[PDB]
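Asks: One structure follows; several queries about it will come next.
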There are 2 protein chains.
Amino acid sequence: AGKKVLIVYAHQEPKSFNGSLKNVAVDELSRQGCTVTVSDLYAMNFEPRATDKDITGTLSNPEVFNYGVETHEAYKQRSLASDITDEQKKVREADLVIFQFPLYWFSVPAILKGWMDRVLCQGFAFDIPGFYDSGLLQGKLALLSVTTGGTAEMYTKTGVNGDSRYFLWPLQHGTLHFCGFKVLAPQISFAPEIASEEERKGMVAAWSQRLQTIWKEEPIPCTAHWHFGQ
Amino acid sequence: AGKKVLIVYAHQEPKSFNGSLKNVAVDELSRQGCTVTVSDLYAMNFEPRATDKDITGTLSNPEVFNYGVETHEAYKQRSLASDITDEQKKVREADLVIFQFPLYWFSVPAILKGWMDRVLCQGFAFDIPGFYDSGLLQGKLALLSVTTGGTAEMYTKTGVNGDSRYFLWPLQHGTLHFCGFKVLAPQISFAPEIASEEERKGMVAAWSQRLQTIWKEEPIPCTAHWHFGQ
Ligand SMILES: Cc1cc2nc3c(=O)[nH]c(=O)nc-3n(C[C@H](O)[C@H](O)[C@H](O)COP(=O)(O)OP(=O)(O)OC[C@H]3O[C@@H](n4cnc5c(N)ncnc54)[C@H](O)[C@@H]3O)c2cc1C
Ligand SMILES: Cc1cc2nc3c(=O)[nH]c(=O)nc-3n(C[C@H](O)[C@H](O)[C@H](O)COP(=O)(O)OP(=O)(O)OC[C@H]3O[C@@H](n4cnc5c(N)ncnc54)[C@H](O)[C@@H]3O)c2cc1C
Ligand SMILES: Cc1cc(=O)n(C)c2ccccc12
Ligand SMILES: Cc1cc(=O)n(C)c2ccccc12
Ligand SMILES: [Zn+2]
Ligand SMILES: [Zn+2]
């Protein structure tokens, strides 16, 4: 078969529970014979800000800077900053992109938000038209593997946080589905800091075990119904 | 009068539609006699990454870096980096915090997500008790003023993007409510880039007119039913 996996990883501490989930992914996917690449964004000191430094050539309109217009142009001309094109090459080759991160404010850490903002540019990840089911990364799979401070019960329809699915919408639908990815079901590892060292061990092994059969999974239907019900 | 307002603004171009919305807010609140401060994040080159540089001096466990713990302890001992403390002082004094940004991936641009991640730290914005209705920032108002590339029709419940309220959840509930803010209804300026020079003038003046009576508004009820319900 032969599959390539990119893990986009956003945690500052190699000994953390996120680091353990990234490491078990690399170990199990490597064991299976997959080709594996990890973008460890804090180690890379990955630049999160969307600025005019991300285009190196003559701007389309140097008088009034529009990041979307300028990057779309720079993508077509090949004048994006090289850190963006280095990530795009990894995504272009990947069959599966796994994002591994702690939930910050019901979303990704800013450094990973900046990866989405800068790497998934128009022309590369989507065109207008050419989005959602027609997005440019059609054929690829994506998977969010998230850790939380809040417990699974806090993340239910009647807990303080509401259902976990509700915070997934901007990431699954607005970002990944928009770019054409098929979205695998999220891995959510709840409250590892509260949990006993046994329960943590179990959450790590549950992810490892799921990865054994990841290429047999079908995606979610990434719709408003799946996220919010009715 | 007397009221203080902090505008946290995330756009690269002063001549942009966002720039215009931020400047009319300054003009109108300043004309009312309010005390106004603007954090222009791009112009500040505001650091978005959550890293051990956010703690000055001596880590409270430099064997296993835990950002939430380290920053919580740093805030209690007055040892957070001065860019964060400078923003915390603006927020502590403010009665209203307005966020002005273009929607990037159904969320805030990464530089503003970095402001949320690094300024709204434990001890300052939330605690046990006091997430949500201990929002430690209770008493304060917050308002998101957002611009989009997609049209209002795209942002309906059966439109491609789903209702606008769907993507507001992590920002209004998961972040603003959580820290104790009362949330004013969002100001959403749909698709300025392709609007006429007069639709745009319409949207800027709706904003300026809204701001004339901002202090008479009651917060939205920041609940799952508001965002997703009927
Ligand atoms: C700015 C900010 C915003 C946040 N916003 C949210 C939010 O919106 N909602 C929310 O729910 N939470 C939020 N959190 C909390 C955050 O999501 C959790 O702190 C994070 O998810 C926990 O993951 P971790 O890897 O850092 O845990 P760690 O502290 O590294 O791990 C927990 C424990 O598991 C241990 N462990 C590591 N590896 C293994 C292993 N292989 N086997 C057994 N045990 C192991 C670790 O040593 C540790 O003791 C926020 C935190 C911050 C800083
Ligand atoms: C990484 C990225 C992700 C994105 N993700 C999304 C998303 O998830 N969903 C989505 O809908 N969109 C998304 N967009 C598109 C984005 O939200 C819009 O491009 C942005 O909101 C447009 O607002 P602006 O200020 O940048 O418009 P501008 O281009 O600055 O302005 C529109 C026009 O009005 C002019 N103008 C300035 N001031 C005034 C004034 N006072 N009166 C009249 N005209 C004025 C400007 O010069 C310009 O010609 C994304 C864009 C990027 C780059
Ligand atoms: C929004 C939210 C929910 C939650 O459950 N936890 C633990 C948090 C910890 C830090 C910051 C925000 C949260
Ligand atoms: C997610 C999304 C919806 C949308 O309507 N538009 C215009 C976009 C433009 C660029 C990137 C994402 C979007
Ligand atoms: Zn979807
Ligand atoms: Zn709420």
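Note that chain B is numbered according to Swiss-Prot, with residues 2-231 shown in order.
Quick reminder: no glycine exception, Cβ is built from N, Cα and C everywhere.
Annotated FAD binding site per Swiss-Prot: B:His12, B:18-21, B:104-107, B:148-151, B:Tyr156, B:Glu194, B:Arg201, in sequence order, evidence recorded as experimental evidence. Feature annotation from Swiss-Prot assigns substrate binding site to B:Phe127, B:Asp128, B:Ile129. The Zn(2+) binding site feature in Swiss-Prot is assigned to B:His174, B:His178, B:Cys223. In Swiss-Prot, the entry for mutagenesis B:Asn162 to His states: Loss of activity toward CB1954, no effect toward menadione. The structure shown retains the original residue.
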Asks: When each of the binding-site residues B:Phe107, B:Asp128, B:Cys223 is checked against chain A, which show a C-beta distance below 8 angstroms?
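Replies: Cβ contacts with A, in sequence order: B:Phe107.
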Asks: Far apart in sequence but close in space: which same-chain residues, 6 or more away, have a Cβ under 8 Å from B:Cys223 (Zn(2+) binding site)?
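Replies: Correct list: B:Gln173, B:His174, B:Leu177, B:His178, B:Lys183, B:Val184.
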Asks: Provide, as an integer number of angstrom, the distance between the C-alpha atoms of B:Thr149 (FAD binding site) and B:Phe127 (substrate binding site).
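Replies: Just about 30 Å between their Cα atoms.
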Asks: Around the Zn(2+) site formed by B:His174, B:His178, B:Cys223, list the extra residues of the same chain whose Cβ is within 8 Å of the site's Cβ centroid.
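Replies: Residues close to the Zn(2+) site, other than B:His174, B:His178, B:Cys223: B:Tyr133, B:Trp170, B:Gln173, B:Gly175, B:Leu177, B:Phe179, B:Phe182, B:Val184, B:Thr224.
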Asks: Among the binding-site residues B:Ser21, B:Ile129, B:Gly151, B:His178, B:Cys223, name every one whose Cβ is found under 6 angstroms from ligand 4, counting any of its atoms.
Replies: B:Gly151
Asks: List which of the binding-site residues B:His12, B:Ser21, B:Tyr105, B:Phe107, B:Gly151, B:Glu194 have their Cα within 10 Å of the Cα of B:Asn162 (mutagenesis position), in sequence order.
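Replies: Close binding-site residues: B:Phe107, B:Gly151.
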Asks: Whose Cβ lies within 8 Å of the mean position of the Cβ atoms of B:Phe127, B:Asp128, B:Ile129, the substrate site, other than those residues?
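Replies: Near the substrate site, beyond B:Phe127, B:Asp128, B:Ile129, sit B:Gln123, B:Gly124, B:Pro130, B:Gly131, B:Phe132, B:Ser135, B:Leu137.
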Asks: Rank the binding-site residues B:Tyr105, B:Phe107, B:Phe127 by the number of other Cβ atoms within 10 Å of each Cβ, and give the residue at the low end.
Replies: B:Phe127
Asks: Return only the integer: C-alpha distance in Å from B:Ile129 (substrate binding site) to B:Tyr105 (FAD binding site).
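Replies: So the Cα of B:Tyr105 (FAD binding site) lies 32 Å away from that of B:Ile129 (substrate binding site).
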Asks: Give me the long-range Cβ neighbours of B:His12 (FAD binding site): same chain, 6+ apart, Cβ under 8 Å, in sequence order.
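Replies: B:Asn19, B:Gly20, B:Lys23, B:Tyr43, B:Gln101, B:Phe102, B:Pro103 - these are the non-local Cβ neighbours of B:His12 (FAD binding site), listed in sequence order.
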Asks: If you draw a 10 Å sphere on the Cβ of B:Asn19 (FAD binding site), how many other Cβ atoms land inside?
Replies: 22
Asks: Please list the binding-site residues from B:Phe107, B:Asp128, B:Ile129 whose Cβ falls under 6 Å of any atom in ligand 2.
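Replies: Only B:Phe107 meet the Cβ criterion.
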Asks: Within its own chain, what residues at least 6 apart in sequence put their Cβ under 8 Å from the Cβ of B:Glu194 (FAD binding site), listed in sequence order?
Replies: B:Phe18, B:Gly150
Asks: Tell me which residues of the chain lie with their Cβ under 8 angstroms from that of B:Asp128 (substrate binding site), as long as they are six or more apart in sequence?
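Replies: Sequence-distant Cβ neighbours: B:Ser135, B:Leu137.
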